[PDB]
Amino acid sequence: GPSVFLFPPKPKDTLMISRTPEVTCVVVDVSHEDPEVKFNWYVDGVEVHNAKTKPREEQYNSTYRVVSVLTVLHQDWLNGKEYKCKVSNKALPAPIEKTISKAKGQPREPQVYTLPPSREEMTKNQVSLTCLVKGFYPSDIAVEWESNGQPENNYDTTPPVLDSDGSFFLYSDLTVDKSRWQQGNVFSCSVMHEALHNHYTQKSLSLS
Amino acid sequence: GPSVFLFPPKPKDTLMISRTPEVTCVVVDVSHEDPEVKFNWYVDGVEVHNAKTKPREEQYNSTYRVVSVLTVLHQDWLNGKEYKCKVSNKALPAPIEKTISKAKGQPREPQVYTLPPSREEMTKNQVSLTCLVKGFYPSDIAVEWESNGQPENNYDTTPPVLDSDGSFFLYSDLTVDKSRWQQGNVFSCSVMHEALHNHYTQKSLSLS
Amino acid sequence: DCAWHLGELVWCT
Amino acid sequence: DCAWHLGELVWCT
């Protein structure tokens, strides 16, 4: 029947004080016949009331999607407070409860290393720059790329991989035109993680 | 000093019998003065010899990067065999050993749900289609998008998020021109996971 | 039976 | 001191 997802906020949103992090409670496969969904929210078992209620939207088989988004406070999430969405619908035997919070455990800061293009990489029209990150906990992290205070969006980052010591690692590849690299422009991978000083660090690389 | 990363193979590579999965052992910050790196590989404690040795490449501070890639057999990885890279360098007190293998635990199959564009989404020039996935274990998964047997690359998938019951979940967003959706073309999110029949399933959505 | 992804072989049973 | 990402405020100490 009706199925519930509770998504945590984007790591960038929780680590940047200028952004507003939010938990999202998504209910799918809500029948046309019993479409009303009632959301209850709880922060550490204590009910709160500021949640926003989006209007329903058509889905496949005479079903609706209904969503409810709750703004969280950076420090609440970071302090490990537990967020609960309670979903009630007439077609439900009992209400459905989902629980999300930041992983518990000693925060470990990421170690970042950069890899310039190989000799072969330099023969192509487009070169790739790589950023290796390890040693971090929890797995919540944001990796983005910039050059000259402008975003560089042509990158791909792997999901964090669990390490045998309990921490996490990943890599990120940015592809840029070779002419831009040849010109001498500096490129940076920016890493945001809870355990970094001010949640932010940056490694750079340019043509030698 | 010299720092070691051991990356698992891409999940798509391990789940598709036509692809060749590989573990990658990366050593960075290898000094110009002591540049030789000796790799030893072990599959479940038993040394193997087919590993490929890439040539060194220049890095930042009179350092080299050295890489060694070992092909794994799909079924070996899937069966939970442990892969070990042993890195030896003159500047190293002792050799460095890294260990990677697929997570242990009862495989659970993913549940996939699709979300067509909202009423608002339909006013834009570009609409987004969403694919929600939950219930899967281990976290290794591949999500891609297709239409009419052709790849659709304009998507973003979140890293798997740990659920309170031990399984994982995520979502993926594909953005396409509205005209293509209006025309009636079917779009599919293809999910590859170890616990799926034949490692593959597909949900589709099109204009109603 | 076999699963195929974009004309490429996934897995057989 | 404060960290900034692409002209946007990250965090202060």
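Per Swiss-Prot, chain B residues shown: 120-327, in order.
Per the header: X-ray crystallography, 2.5 Å.
Including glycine, each Cβ sits where the backbone N, Cα and C put it.
Record note (Swiss-Prot), mutagenesis B:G120 to A: Reduces the affinity for FCGR1A about 40-fold. Abolishes binding to FCGR2A and FCGR3A. Impairs ADCC of virus-infected cells by monocytes. Decreases binding to complement component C1q. Decreases complement-dependent cytotoxicity. The unchanged residue is displayed. Every protein chain shown contributes to the tally, and the Cβ of B:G120 (mutagenesis position) ends up with 11 other Cβ atoms within 10 Å.
The domain 'Ig-like 2' feature in Swiss-Prot is assigned to B:121-220.
Taken residue by residue with DSSP, B:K205 (mutagenesis position) is part of a strand. According to Swiss-Prot, the mutagenesis experiment B:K205 to A carries this note: Does not affect binding to FCGR1A. Only slightly affects binding to FCGR2A and FCGR3A. Impairs binding to complement component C1q. Impairs complement-dependent cytotoxicity.
Using a 10 Å Cβ-Cβ cutoff, B:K205 (mutagenesis position) registers 16 neighbours. B:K205 (mutagenesis position) and B:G120 (mutagenesis position) have their C-alpha atoms 16 Å apart, to the nearest angstrom.
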